[PDB]
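Report on the following structure.
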Amino acid sequence: XXXXXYX
Amino acid sequence: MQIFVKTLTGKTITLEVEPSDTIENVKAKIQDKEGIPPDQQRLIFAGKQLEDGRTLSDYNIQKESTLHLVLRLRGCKXX
Ligand SMILES: *[C@@H]1O[C@H](C(=O)O)[C@@H](O)[C@H](O)[C@H]1NC(=O)CCCCCCCCC(C)C
Ligand SMILES: *O[C@H]1O[C@H](CO)[C@@H](O)[C@H](O)[C@@H]1O
């Protein structure tokens, strides 16, 4: 992980 | 007893319920009628958001009472 969103 | 669940979409849902029923039950019934998953439902009565697990009598909800429904899903795809 480490990246966010939300997709 | 009978109660109403209203949205600001111009929809009123009539439900037959018992004073001993929990807010969870109520959401389940709403799911039957409208197809909205309970996790996506928020119920408001008398200026308070209602918690799954408490009963209609806890909140002094009686016949002809009107709960307000609003929808809430935060995005959960990511990390
Ligand atoms: C991030 O989302 C995770 C998830 O899988 O939904 C949660 O388990 C995790 O607890 C969440 N992290 C936080 O709530 C604090 C995040 C601080 C960094 C993000 C701040 C807001 C903007 C980002 C891009 C969402
Ligand atoms: O949101 C996650 O899936 C997406 C698929 O296009 C990626 O672009 C993104 O970086 C995350 O992995």
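Think of each number as a place in line: the chain as shown, counted from 1.
A Cβ is built for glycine as well, from the same backbone N, Cα and C atoms used for every other residue.
Record note (Swiss-Prot), mutagenesis B:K48 to R: No effect on HLTF-mediated polyubiquitination of PCNA. Impairs ubiquitination by CRL2(KLHDC3) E3 ligase complex. The unchanged residue is displayed. Classification of B:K48 (mutagenesis position) by DSSP places it within a strand. All protein chains considered, the CB of B:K48 (mutagenesis position) has 9 other CB atoms within 10 Å.
Swiss-Prot lists B:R54 to D among its mutagenesis entries, and the accompanying note reads: Decreases affinity for UBE2R2 in CRL2(FEM1C)-UBE2R2 complex. On its own chain, B:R54 (mutagenesis position) has B:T22, B:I23 as residues at least 6 apart in sequence with a Cβ closer than 8 Å to its own Cβ.
One entry in Swiss-Prot concerns the mutagenesis experiment B:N60 to R. Its note says: Decreases affinity for UBE2R2 in CRL2(FEM1C)-UBE2R2 complex. Other C-beta atoms found within 10 angstroms of the C-beta of B:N60 (mutagenesis position) number 10, with every protein chain shown included. DSSP assigns B:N60 (mutagenesis position) to coil in the three-state reduction, outside any helix or strand.
The Cβ of B:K63 (mutagenesis position) has 9 neighbouring Cβ atoms from other residues within 10 Å, across all protein chains displayed. Quoting Swiss-Prot on the mutagenesis of B:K63 to R: Abolishes HLTF-mediated polyubiquitination of PCNA.
Other C-beta atoms found within 10 angstroms of the C-beta of B:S65 (mutagenesis position) number 17, with every protein chain shown included. Looking at Swiss-Prot, the entry for mutagenesis of B:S65 to A says: Prevents phosphorylation in case of mitophagy. Decreased localization of PRKN to mitochondria.
Here Swiss-Prot describes B:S65 to D as a published mutagenesis experiment; the accompanying note says: Phosphomimetic mutant that binds and activates PRKN.
While the structure shown retains the original residue, Swiss-Prot records the mutagenesis experiment B:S65 to E with this note: Phosphomimetic mutant that binds and activates PRKN.
Experimental mutagenesis at this site is recorded by Swiss-Prot as B:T66 to A, annotated: Abolishes CteC-catalyzed ADP-ribosylation. In this structure, B:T66 (mutagenesis position) is part of a beta strand by DSSP.
For B:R72 (mutagenesis position), other Cβ atoms within 10 Å of its Cβ number 9. For the mutagenesis result B:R72 to G, the note given in Swiss-Prot is No effect on ADP-ribosylation.
The Cβ of B:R74 (mutagenesis position) lies under 8 Å from the Cβ of no residue that sits 6+ residues away along the same chain. For B:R74 to G, Swiss-Prot lists a mutagenesis experiment annotated as follows: No effect on ADP-ribosylation.
Around B:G75 (mutagenesis position), no same-chain residue six or more apart in sequence has its CB under 8 Å from its CB. Recorded in Swiss-Prot as a mutagenesis result, B:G75 to R or Q carries the remark: No effect on ubiquitination by CRL2(KLHDC3) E3 ligase complex. Impairs ubiquitination by CRL2(KLHDC10) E3 ligase complex.
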Of B:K48, B:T66, B:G75, the mutagenesis positions whose C-beta sits under 8 angstroms from some chain A C-beta are B:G75
